[PDB]
Structures are given as C-alpha cells and as structure tokens.
Amino acid sequence: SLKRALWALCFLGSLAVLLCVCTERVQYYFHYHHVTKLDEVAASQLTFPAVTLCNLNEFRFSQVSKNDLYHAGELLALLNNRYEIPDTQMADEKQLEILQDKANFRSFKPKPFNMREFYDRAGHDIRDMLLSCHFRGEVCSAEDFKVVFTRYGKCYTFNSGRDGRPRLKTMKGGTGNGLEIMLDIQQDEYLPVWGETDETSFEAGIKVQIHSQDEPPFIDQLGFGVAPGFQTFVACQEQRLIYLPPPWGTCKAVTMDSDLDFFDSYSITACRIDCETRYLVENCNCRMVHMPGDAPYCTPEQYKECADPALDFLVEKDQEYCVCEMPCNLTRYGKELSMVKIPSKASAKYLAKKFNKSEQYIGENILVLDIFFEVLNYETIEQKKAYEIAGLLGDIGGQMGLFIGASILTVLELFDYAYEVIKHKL
Amino acid sequence: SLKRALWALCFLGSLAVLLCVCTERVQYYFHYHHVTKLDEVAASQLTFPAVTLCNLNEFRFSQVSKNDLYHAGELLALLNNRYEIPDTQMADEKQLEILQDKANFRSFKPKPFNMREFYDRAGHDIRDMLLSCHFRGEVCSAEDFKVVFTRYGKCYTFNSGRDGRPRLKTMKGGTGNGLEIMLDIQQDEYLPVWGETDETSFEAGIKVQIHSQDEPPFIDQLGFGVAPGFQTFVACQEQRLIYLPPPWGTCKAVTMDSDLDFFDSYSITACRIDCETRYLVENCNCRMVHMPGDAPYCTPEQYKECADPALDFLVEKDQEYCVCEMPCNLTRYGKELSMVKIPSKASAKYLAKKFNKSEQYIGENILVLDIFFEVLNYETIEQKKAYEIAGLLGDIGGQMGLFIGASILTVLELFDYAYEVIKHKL
Amino acid sequence: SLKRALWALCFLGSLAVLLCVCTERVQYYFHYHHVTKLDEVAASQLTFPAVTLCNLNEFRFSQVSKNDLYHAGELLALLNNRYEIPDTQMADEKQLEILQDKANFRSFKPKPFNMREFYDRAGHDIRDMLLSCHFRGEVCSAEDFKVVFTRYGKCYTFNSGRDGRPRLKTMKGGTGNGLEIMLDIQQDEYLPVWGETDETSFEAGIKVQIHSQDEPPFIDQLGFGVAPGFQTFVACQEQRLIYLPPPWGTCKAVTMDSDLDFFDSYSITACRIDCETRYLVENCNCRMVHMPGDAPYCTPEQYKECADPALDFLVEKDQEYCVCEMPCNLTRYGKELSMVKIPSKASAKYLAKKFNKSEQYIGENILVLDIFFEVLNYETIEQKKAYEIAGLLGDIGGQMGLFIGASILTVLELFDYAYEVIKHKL
Ligand SMILES: CC(C)CCC[C@@H](C)[C@H]1CC[C@H]2[C@@H]3CC=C4C[C@@H](OC(=O)CCC(=O)O)CC[C@]4(C)[C@H]3CC[C@]12C
Ligand SMILES: CC(C)CCC[C@@H](C)[C@H]1CC[C@H]2[C@@H]3CC=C4C[C@@H](OC(=O)CCC(=O)O)CC[C@]4(C)[C@H]3CC[C@]12C
Ligand SMILES: CC(C)CCC[C@@H](C)[C@H]1CC[C@H]2[C@@H]3CC=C4C[C@@H](OC(=O)CCC(=O)O)CC[C@]4(C)[C@H]3CC[C@]12C
Ligand SMILES: *[C@@H]1O[C@H](CO)[C@@H](O)[C@H](O)[C@H]1NC(C)=O
Ligand SMILES: *[C@@H]1O[C@H](CO)[C@@H](O)[C@H](O)[C@H]1NC(C)=O
Ligand SMILES: *[C@@H]1O[C@H](CO)[C@@H](O)[C@H](O)[C@H]1NC(C)=O
Ligand SMILES: *[C@@H]1O[C@H](CO)[C@@H](O)[C@H](O)[C@H]1NC(C)=O
Ligand SMILES: *[C@@H]1O[C@H](CO)[C@@H](O)[C@H](O)[C@H]1NC(C)=O
Ligand SMILES: *[C@@H]1O[C@H](CO)[C@@H](O)[C@H](O)[C@H]1NC(C)=O
Ligand code: NA
C-alpha cells in the first residue's frame, strides 16, 4: 500500500523499540541502586569521644600471692601442669627468687578463689599509672576514668558517659585543647617471660581505642598502640554515616530496644559480645570475665576446655550461627598519629625530681598521650536512593508519550473498545 | 451508568494519584540534593606543596639578655611578678648560673623594647638548624626557605611561592625525588623548665605542616610532629575538591579580592587570622606578632590582659561574631607517615666527624625529614547537582503525559473553553 | 485576532522554550557524567595480601671479595675510578682494615663476573634475617618466603601465590591473627659510609609494601618503612575498586593477555616495568637486574652510561613514549601504622639468651612486624553511569509530551502531510 504499508513499520517498530527501552527502566529499578553523598558541615561545639586505654600487661607481678599461682598457674603461663617452674635455665637473677618462695605449696591448704576478684586487685591501677592529665587546661582527677573489663585485663575509659556524669565537649582545635595524659606503664612490674608460648608477647606499651560513646570497648580488634618515651598526637576527625535499610543495603534500623539481651543500645561491637555470651552459657554454662549478664564465671580449670575451644568454633564451623550488621546511624572516628620524643634535655632533671625516679626510668616508662580534634568539622557519608518510585513513573511515561503518544487513559479506551467488539458488533 | 460511571473513578482517580506523584517530584527539587564524584586523573608534572617547619621551642636560652628578662619575664615563665627565679629548689647544676648573673636588675636602667625584634634574634636560625637538604638530588641553600611568623615563634617555609621565586615541580614518585632535609633541633639551647605551668611542655621535636601555597601557615592547629633520631617518610597525595555554591551547599565563590582586609586570596585559615585581627585592634588596639597589618604590636604587660582573655572570647561568647566557609576550589594534601631509625652503626662515626659532635648528640638531635609524592595522581572530589531544573520539566511532564495525556497546550485550551462558557452560552 | 493571535505566542513560545530545554538534556548526555557508590559489604573469609619486605642495605659488607670490588667498585661507591679508597681520613677503626687487604689488586688476574650472581650471594639472607614468624599461631618456615628482585637488591615476598602454593586466608581480625615476623636487620654487616654521594643513605630499617597478589613488587615508590627496636601494628583495609571504560573514564578493560610482553596479568606497576624494559633493550641492548625477559644483563661499566642516563629520559623528554592506565578491577590495601617499643625489661634477659647476643644488640636490631586485618569488611568504590541512553529518551520525550503534546508518530504525520501538500493540492 501507500498510506497503510508505511505504518506496518512505523507504529509496530516504535512499539518494538518501546518494549526494549521500557524494560531497561523497570529492570533498572529492581536492582535498587544507590549513590552516595559526601558533605563537610562545619560546627562550633563538637562532643568528645570516649578514650579507652590499658596496658599491654594483664597482671602485676608484685601482686600475685601463693594462692593465685595455685589455681591460675596454667593461666598465667608461670607454672606447668605439675605445679613447678618449668626448667628456667638462665632465666634471670632476682625474679626467680620471688617465685622460688611463692611456688612452694608445701601443704598450702588453698583458700577459695574468684576470677573477677583476681582482675581487680592484680591489674594495673589508674591511681598509680596516671600522673597528671588535663582537659583544655583544666585539671583532671583519677576519678574521671572508669573501670571496664575486656580481654586485655582491667581497662579504663575516659568520657564514657555512664553512671550519671554527662559528656564533655570541645570548642577549639589545636593540640592543648584535649586530653594530655601522662601515663607510667610500670615496666618494673611486668610478668617474667623467660618461658615461651605461642601467645607470648615481648612488647611494652599501651593500647588505646578512640570510639563513640554508644559502644562497649573492643580493644583487642580495634585499638592502636602508643610507645613509651614518645608523645603521640592523635588527631581526630568525626564522621557521621547514614546507611540504608533493605532491599537497598543492609541495616537493622534504629529503635529503643532492638536485639538487646544484655545491653541497651545496638552496635556492631555490642553484638559479637552478645553472640559470644549466649554461646558460652548454652554450651558448658561458663561466662568469661568480660561478658555481661548474671551467669557465674568459671574456674581457670574450665578456662582451658570452655574458653578457648568453644570460642574457636565461632570462627571455624559456626560462622552462620549469629549474624548482625551495621545500624543506620553510626559515628566513627578517624585518626592520624605522629610522634615527638618526650624526655628532653631540659626536662630530664625536673621529671627525675618530681616523681622521684632515675633518668633511665623516665625515658623508658613515661608516655604522653595527646588527643584532640584537628578542625571542628564533621563529615557525613550518606547513601541516597538512586531511582525512586516517583521517578519511575516519569521515565516510563515519557517514553510511551514519545513513541506512541498513548496515555494510561487511552489503553483503557482500547480495553473498552474491545467491549464494543464483543457484543455490539458480534 | 455504564460508560460514564466508570470514568468517575478513572479520570478522577488517575488525577488523584497524579497530585501525589507530581508533588514528590517538586518537593524533591526544593531540597537541592547533590551527589558526589570521585575520580583519579593521572598526570605527569605535579606541583610541589609548601612545607612549613619549626621547632617546638620559641626562644633560644643562650640568646636572651638582661634586658629581655626584665620586660618579658612573665612571658617566658622564667621570673615571677616580683622579678625573681621562683624558688627553683634542685633545679639544675649549671643552668641556674646563667640566670643567676642575668636576673640581677641591680639599677639596670632598662633600654627600650620591641617584640618582633625579640623574635627575630632569639628564635632558632635556619642557617644553624639546617645542615643539608636536597631536591631531586640537586642541592639546596639556606636561602630557599623563608621566615614566616606564627604562634610557635619564628617558623620557616619551603616552596612558598612568595617574593618572586616560582613554584617547584616534581616529575617522579619515589623517596629521593623530594625534600631530604637534615635538621638539628638544638636540644642544648632549650629553655630550662624546672618550673611548672599549665602551658608547659616536655617534648622536643619539630612541627611540620604540608599545605597548599594559597594559604598562610596555620601550624598550631594543623601540623603533625616529627621525632628526633628518626627519618620520617611523609608520603603525600594531592586532592582537588570542588564544592557547590548555595542553596545546594555552602561556599563563598572565588573572585579576585573576596573578603580581603589584610590578605589577597581567600582561604579558611586565611580567615580566622583576619577575624582575630579585627577583634584585637578594636578591643584594646593591640596586635599580636603573627597578625598582618600596620597596627602597632603591644607590650608583654598588655599580653596578659589583651592577648589571652580577648582571644578566649572568640571561642566562649562571640562564636557568632565572624563566620566564613570553604572556597569552591580547594587543594588539600593527605599524608601517610612511617619512620626509620636514622643514626646507623655505619654512620655513627662519619656524622660525628663531619659536624664535629659526639655520638650521643647525633642520636638525640639529628632528624631527617623526607617528603615526596607517592604516585603522580590527583583525586577530584566534586559535588554535582542531583536534580537540575531541566530534568524537573521532564519528570513532571512524563507523569502528566501518562496519567491524563494532557500537555501544557490543552490546559490552556480548557482555560479558553471557560471563555466559551462565560459569554457565548451565558 | 482573538483566537489565532494568542497562539502566535502560545504554540511558538512553548516551542521556543522546548529547544532550550531539550538541548540541555542532550548536551548533558554527551559529557558522559558519572557518580560513585561507596559500600561496605561484610564477609567472613577474606584472602590475605602479599607482603614484600627487604632491608635498606643492598650488599653485605662481610661478603664481597677482591674480585667484586674490581668490577663493581664504582657501583658500590667504595672505590674511585682509579681503584683506590678515596682519601678516607678518620673513617673508622677496623672497617678500613677489611678493605685495606681487599682493595689491593696487585696482579689480581680477575675472574669473569656476573651481576645477578652478585646479588644472590651478597644480599641479605632470609635464613639469617628472619628469626620466627607465625600465622594465626601456626608456625612459619623460611621456605614460605620467595626471592624476588627489585631496585633495592634482593627482596622477599610472603603469600605471593606463585609456583604452586595457594593463597592463605584469615578468619578473624585482632592482632595475633596475621603475620608476626621477628626480623634482624643486621646492622653489623652494613656497608661503610665514610664517603659522601648524593645517593648516600644514613638510615637502617626495612621497607615493606603490602600489595595485592596480581602485581609485581614496586618497593621503591610504594613502600613504607619500619624502624628497628619497635613493634609496628600495620592494620589493613581491603578495598575493591570498579572503574569505567571510555568515554566515561579511562580504563583498559580486563582480558586474558592484555598488553603482556613479559608478564601475564595487567597492572599499573606491571606496566612501567614493561616500558622500562623495552626502552633499555632497544637503546643500548642492556637489561637491569630487575627487568624480566631473556636479554643479557650488562656490566657495571655499562651501568653508568645506560642504566641511569637512559632511565632519566623517561621522566625528562619521553614522557609521551608509553602510557598505560588503571585496569577496571583493582584491589588496593590501606594501612594505619602504630608502634610499640619491643625490648621490654622482662624480655631483655631472655632474648639475649635465646639468640646469643648482647642487650645492646637486641635494642638496635630486633624488629617485630605485625600485619593483620582490622575488621573483616571490604569497601567497594564503584563508578556508575549518571545518564544512560534509556533515560535520555524518557526526559527528552516527557518535555515534548508536555510543551506541544506531540509524539514521534505525529511528527511523521506532519511529514506525510507535506506529501499531501506537494502533489495533491499542488
Ligand atoms: C498498556 C500500556 C500503556 C502498558 C503500560 C503499563 C504501565 C503503566 C506499567 C508497566 C510497568 C508497571 C510497573 C512495574 C513495576 C512496579 C513495581 C511496583 O513495586 C512496588 O513498590 C510494589 C511492592 C511494594 O509495595 O513494595 C509498583 C508498581 C510499578 C511501578 C508498576 C506501575 C505501572 C507500570 C509502569
Ligand atoms: C493545568 C495542569 C496541567 C498543571 C500543570 C502545571 C505545571 C506546568 C507546573 C506545576 C509545577 C510547576 C513548577 C513548580 C516549581 C518550579 C520552581 C521554579 O524554581 C525557580 O527556579 C524559580 C526561582 C529562581 O529563578 O531561582 C521554576 C518553575 C517550576 C519548575 C514550575 C514550572 C511549571 C510547573 C511544573
Ligand atoms: C520532530 C521533533 C519531535 C524532533 C524530536 C527528535 C528526537 C526524537 C531526537 C532529537 C535528538 C535525538 C538524539 C540525539 C543523539 C543521540 C545520541 C546517539 O548516541 C549513540 O549512542 C549512537 C552512537 C553509538 O551507538 O555509540 C543515540 C540516539 C540519540 C539519543 C538521539 C535519539 C533521538 C533524539 C532524542
Ligand atoms: C540516628 O537516629 C536516631 C533515631 O532515628 C537518633 O536518636 C540518633 O541521634 C541519630 N544519630 C545520628 C548520629 O544522627
Ligand atoms: C625516691 O626513690 C628512692 C629509691 O627508689 C627511695 O629510697 C626514696 O625513699 C624515694 N623518695 C621519695 C620521697 O619517694
Ligand atoms: C578554581 O577556580 C579559579 C577561578 O574560578 C581558578 O583560578 C583556580 O585555578 C581553580 N583552582 C582549581 C584547583 O581548580
Ligand atoms: C669540635 O667540638 C669541640 C667540643 O665542642 C670543640 O672544642 C672543637 O673546637 C670543635 N672543632 C671544630 C673544628 O669545630
Ligand atoms: C574483575 O573482573 C575479572 C573479569 O572481568 C575477574 O576475573 C576478576 O576476578 C574481577 N576482580 C574483582 C576484584 O572483582
Ligand atoms: C655467643 O656469642 C659469643 C660472642 O659473639 C660467641 O663467642 C659464642 O660462641 C656464641 N655462642 C653460641 C652458642 O652461639
Ligand atoms: Na527522568
């Protein structure tokens, strides 16, 4: 034909192109794509994070008695299974002799034992480890820190925001407008390490973690180190992420009491302590010292057959047992370390006078932490939906309004034209 | 009805859905959303940044006279308010005696005093602090650095691009294709610190800031530290941000002389020095030593009642006095430190010969900075408008072209159909 | 007129606005814009990277013979061009005397020489440099590392995934769930440095690079340093980038044998070694020791006129000779260093016994690397097309369906209406 032969390709080919192009805007929508948004909103009064710091030594050597070596001798790796110093050939010169009159057990008649009570008196004490800190020039106290427990032993927490005291805030950047702690890691009272184990440690420092205040401390997997004899400027940078709920991303939404069995808030580091507690109470009824709840802590004899082999199974065979993902409102904290050597020539003769110690002791034990904010900004890393439902109806309609010019009314008009087909002319 | 009863829901319900969906594409536009764009454009000849480095000690102790302790004795924290060494019990062994015959003032008849003139001769000198630097193997001079002033005292600047000399460029990554400075922090000439103040400092190092060349140095809030006895590889990474003007984001746009009262360009660190100058000249007519302009610097007696308490008020009560935000064309510089111990066994006997100093002095005072580019890239972090006006008319039209099929012509055709209503049939 | 005079502005002005708005959605498409997508997908079993570590000293001083000083004396900077120790006034006390009876050449009759054979026996040996490493507690061997060659001399590689052994994987974060190497940098056997050159080095440490396993080691431009006497916790963070092919970005797509002349895979660091090989074999037929292929390595006499001046020309005059960009599937590795001082008071008397060395030697030569993953995540930084072709036809049609209401059918209906013009009425 002349008029109708051209429309066999025109109206049908444009319809054939439309079904290819209308699908790739509907197949695109069900991917649930999302793009991000980095911003840098300045502020004037930023809150302070929660520093958590503890020594790299769990137990003070000068504060273990003849009772504690009896029950926990396999735990400290100071005795064998037969209760003896395991052939310490050329160990030391004096530190044998403190154990030579404490590892006797000659008809000892041992007292009852506790495990949390062992951590509290034989850990390092912040009344002696700390010398003088500050906060914007205003002085500290030892009562500003709080005793927390984790795998490294007794650890402390500054600005935790727990048990009544509120949270502290900075109003300036700089270096002297944050913490200036002056610790003393006490290398005289370390555990003697003349033996050898796979878990042995040679170092001597302090593990610090800077986290938000809505999390428990998670020192063993998130903390950095700070060397003695150095002043370390830990600059910070507050980041506020905003994630997306499924099917876009993966985020358990925030609520009042979401998935709380032993805590109140919800966090990633608040969840592996939850899943490593319910597994231990249900397997052999233990509870390690850092786990929350009211279940009784178990003996160090149970520590070799319930602590290590059961918590090996959460990373060996039962990695599908519990799973938990990021909350939708995080707050991270970046860090940019840099070190400056602390005991200068001018200060070697004053610090030796003030704390009554040798100049050799000062260069090997004094450690100045220094935490601040770099500039008073905070970055936001959001996740925004790339293709909403209200934008799908636009681009699916603008193609139909281009190729055939038919609206959603006229397709129903053809559907009522088939009603004119069925009985009016048939 | 049969034909018209169905259109009471068809034409009206699709219009009812349209007003919900056309609003959420107009309410979306007035949020002014924006998404970002990270790119990594390789290059071949990148410019070099502007290193700014100075000691952690403001005044050399062996270069203060009996005049300078008279006027600035409260400033250096070496005298009391009654002009005496404040009970330095067991201070030192020799460093008392330099002050025992300089803190006399027995009918001294004091000369006139200046404050910038005190900084220039009693600060640390780069002719003696610097030993030998390099740039791509080609040797330095002491005349490549420039004297600048900030809160830490006299500080120097490499590759500043000021007073005629052009900017230097790198053509390779590596470690030996940048600065290799060998400083000497001079711990023999530090200030004696047998006293105690809140502002006291024990450390001994060097504060470096790597910034762009369109900014003044802002050492006290943006600089890291470098320890003596270590060689620190400061790797860099050039970033070029592009921000957005309001109402999308917050950015004063770039111009020729934007908001310049004492500078020429515009920057964030070039603005707080501006706002801390206009406040000080209008309150008690002072000018601290690091502030630009022609107003006269004031005496250290005015330093206790105008420098510290007035600049306390900009972070206490008048945080709304001046505000200034990011320019739209920044250039940052990342950094990734790492340290290697400098005085090796092979070099302990050569450096002791060449600079005529003991092996104890070399391990406590020699410091090798090493700044380079890691790879010759630069990242761009742009901010792009998510929903322009030209895309609003598409998605607002494709919905109307879908639900009712009415264009902007036919709504005016109905508006002229009401003209046919008003007088042709009424 | 009354009806037709209004349509001179209505139908024509809306058409006039349409050509401005339809262009800025077609001019927008040909920019090929793209936005990014940061995600954080958690995992459970992440692969381990490939550590590459070597000393900062190329040649052991106690293992160069009287033959090697004859041919390579200009290379090591130990002799002059006239084969003599160049006036070493007050050099040392003993280390002259090893060279005083080795730099004789009194009728030496020199043997034939090789250059790769010189690197293999006079480099540092991992059987003596390494003391004890670990991997998740399970012990190492010296046979887990692999000899590779680069510009720093003989370097080693852990977890390379080459020559049959598979790749190792972690299942936990923490600090003791990665490498814990205990190196010994051997400062007794360093080269004597009483001379002076522009390329001279004072430091003594170890350069480590953490890279993926699809790259050759590129130590001299991508490695950080690790100081002796310190234990450095190198935390990691696996990133998986996805780039875009042109015209959006710049990326040679991944294939089986893309641009491989001496390698198998494709990478950025695998390409500059390619371009620095083809240039050297075609200019003066050399091959430096770190270049792959079968071309013969050339003498150190050729090293002064072919190694340095020809490889100066790739960064001076022929920077357009070869160019190669990022592959579309990278894998980077971030790092966050932190140091803890290693030889504690408890371990000073045990390490002195176990490895039979003085306490002075332990604090100056023992170095504990510690590499782990922080948390078992991996970040994805994708680049997504901002404006596809299927979205162009939507927003270009929704504007035409708004302003004039004309589809692509009716513009062809007017084009056939001109066929009714040409001969039916003319
Ligand atoms: C006769 C011709 C003109 C056919 C034109 C029909 C269109 C109007 C259809 C085809 C594809 C349909 C869409 C296909 C898929 C979806 C996903 C669907 O997703 C949901 O959100 C439902 C599930 C939930 O509520 O989570 C919402 C309706 C929508 C947009 C549909 C709306 C109507 C569309 C655009
Ligand atoms: C009779 C029926 C078919 C109603 C259809 C009317 C539409 C054509 C109207 C409804 C919403 C209007 C929009 C509402 C808001 C804006 C924001 C406005 O924003 C500005 O940029 C103005 C201020 C400035 O210049 O900065 C520009 C016009 C526009 C897109 C309007 C264009 C015309 C729209 C799409
Ligand atoms: C009579 C009136 C209504 C004019 C309306 C015509 C439109 C339907 C035209 C004008 C601009 C044209 C576009 C101009 C440019 C391109 C780029 C072109 O880019 C390619 O991808 C081709 C090359 C390749 O395959 O890589 C694809 C067709 C397209 C979208 C065209 C599709 C049809 C458009 C939208
Ligand atoms: C995240 O949202 C919750 C409630 O939705 C709110 O209480 C909390 O303050 C928010 N946190 C941040 C950092 O925005
Ligand atoms: C200072 O230290 C010495 C040695 O430890 C000790 O004998 C002396 O009592 C100490 N003095 C004070 C005041 O603590
Ligand atoms: C930013 O823009 C100004 C002018 O708009 C220009 O002079 C300057 O070079 C730009 N800087 C960058 C880093 O793009
Ligand atoms: C080297 O130092 C000593 C002690 O400081 C000094 O007496 C001697 O003059 C110095 N020699 C030179 C050449 O500077
Ligand atoms: C990148 O893509 C190639 C093939 O396209 C694939 O073999 C490789 O595993 C991918 N790598 C990553 C990190 O996705
Ligand atoms: C220990 O070192 C000394 C001195 O280097 C050496 O004489 C002795 O033979 C060494 N002993 C062993 C067992 O290696
Ligand atoms: Na659209």
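Throughout, chain C uses Swiss-Prot numbering, with the displayed residues spanning 40-465 in order.
Looking at the header, which is where the method is noted, we find electron microscopy, 3.6 Å.
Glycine is no exception: its Cβ is also placed from the backbone N, Cα and C atoms.
Copied over from Swiss-Prot, here are the features:
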- C:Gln102 to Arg: Decreased inhibition by mambalgin-1; when associated with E-167 (MUTAGEN)
- C:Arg155 to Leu or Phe: Decreased inhibition by mambalgin-1 (MUTAGEN)
- C:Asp167 to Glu: Decreased inhibition by mambalgin-1; when associated with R-102 (MUTAGEN)
- C:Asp347 to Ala: Loss of inhibition by mambalgin-1. Changed pH-gating as lower pH is required for activation (MUTAGEN)
- C:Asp351 to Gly: Decreased inhibition by mambalgin-1. Changed pH-gating as lower pH is required for activation (MUTAGEN)
- C:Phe352 to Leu: Complete loss in the shift of pH for both activation and desensitization by the spider venom psalmotoxin-1. Decreased inhibition by mambalgin-1 (MUTAGEN)
- C:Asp357 to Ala or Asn: Changed pH-gating as lower pH is required for activation (MUTAGEN)
- C:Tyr360 to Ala: Loss of inhibition by mambalgin-1 (MUTAGEN)
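Where Swiss-Prot records a feature, it is marked here on the structure.
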residue: C:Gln102; record: mutagenesis position; Cβ neighbours (10 Å): 13
residue: C:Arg155; record: mutagenesis position; Cβ neighbours (10 Å): 10
residue: C:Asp167; record: mutagenesis position; Cβ neighbours (10 Å): 12
residue: C:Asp347; record: mutagenesis position; Cβ neighbours (10 Å): 9
residue: C:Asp351; record: mutagenesis position; Cβ neighbours (10 Å): 11
residue: C:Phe352; record: mutagenesis position; Cβ neighbours (10 Å): 13
residue: C:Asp357; record: mutagenesis position; Cβ neighbours (10 Å): 12
residue: C:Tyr360; record: mutagenesis position; Cβ neighbours (10 Å): 11
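A Cα-Cα distance of 10 Å separates C:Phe352 (mutagenesis position) from C:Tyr360 (mutagenesis position). Cα of C:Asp167 (mutagenesis position) to Cα of C:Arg155 (mutagenesis position): a span of 20 Å.
Within the set of mutagenesis positions C:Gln102, C:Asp357, C:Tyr360, the entry lying nearest in space to C:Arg155 (mutagenesis position) is C:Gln102 (CA atoms).
With respect to their backbone Cα atoms, C:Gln102 (mutagenesis position) and C:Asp347 (mutagenesis position) stand 26 Å from each other. Of the recorded residues, C:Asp357 (mutagenesis position) and C:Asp351 (mutagenesis position) place their C-alpha atoms 9 Å from one another. According to DSSP, C:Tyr360 (mutagenesis position) sits in a coil region rather than a helix or strand.
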